[PDB]
Amino acid sequence: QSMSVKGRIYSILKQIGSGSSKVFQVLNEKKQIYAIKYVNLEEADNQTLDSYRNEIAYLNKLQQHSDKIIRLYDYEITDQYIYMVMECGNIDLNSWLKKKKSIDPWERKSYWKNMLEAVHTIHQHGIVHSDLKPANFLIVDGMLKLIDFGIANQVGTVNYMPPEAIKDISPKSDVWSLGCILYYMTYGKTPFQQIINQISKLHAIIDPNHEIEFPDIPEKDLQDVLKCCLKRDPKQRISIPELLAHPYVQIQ
Ligand SMILES: c1cc2cnc3ccsc3c2cn1
């Protein structure tokens, strides 16, 4: 199969993702590899169109500010569709962590640093993603990159949801969600993964008398990061600038 984006032809190699949007692995005329995100605007309302346009403008602006944000090379927006030419990753973080038995402490730290940089950048532009999960990150050349910003309208998981989001959102909400991802990378499960029932799980996340277990590991700095991120009171939670100065990210 084939497709045109701003007068340039792309040969389709395979389908990567998919609701009213499909993501494909493609090749250009110069035989280079990209990802084309196709979005169908056929049954999209004005609020939806506006959320999609807002996300595209933020992605395109924030390109320049950090290499930990996915590259957007070009796009074609009409009334019926959106075509976005982006860089191709190797795998998303969720699929990678699910396949992998154990994570090496060096790659985890490297990945954590990238997650902090990408999220820091969005916060500096007034954006709180509000729905961070490992699916929002992409491995590209041993480098973790953020794929989206949470503006445009793993499906609806609550394992990474901060207590304040369950009650109701400041940058501290993204800190909780990032801590849950690092907790998965550390202990092999999210802090409340063991609770099947969604109601009982939402009740545990908000419950202060419900103690999050932090089993002893050889990395005390890593244990401290986790305890700092996973503080139920947003006022008592560590900030991104504070996490970037933490020993876990700096020592050695
Ligand atoms: C947008 C762009 C992507 C680029 N590359 C990859 C590679 C695996 S998922 C994915 C993407 C998913 N959404």
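Think of each number as a place in line: the chain as shown, counted from 1.
Determined via X-ray crystallography, 2.7 Å.
Any Cβ shown, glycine's included, is placed from N, Cα and C.
Per Swiss-Prot, these features apply:
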| type | residues | note |
| --- | --- | --- |
| ACT_SITE | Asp131 | active site, proton acceptor |
| MUTAGEN | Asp148 to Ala (Swiss-Prot position 664) | Loss of kinase activity |
| MUTAGEN | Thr157 to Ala (Swiss-Prot position 686) | Loss of kinase activity |
DSSP-derived structure type at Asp148 (mutagenesis position), helix or strand or else coil: coil
Any idea what the Cα distance is from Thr157 (mutagenesis position) over to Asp148 (mutagenesis position), rounded to a whole Å? 16
Straight-line distance in Å that links Cα of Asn153 with Cα of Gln154 while 13 residues remain unmodelled: 15
CB neighbours within 10 A of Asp131 (active site, proton acceptor), counting all protein chains shown, number 19
Å between C-alpha atoms of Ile169 and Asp168, the residues bounding 13 unmodelled positions: 8
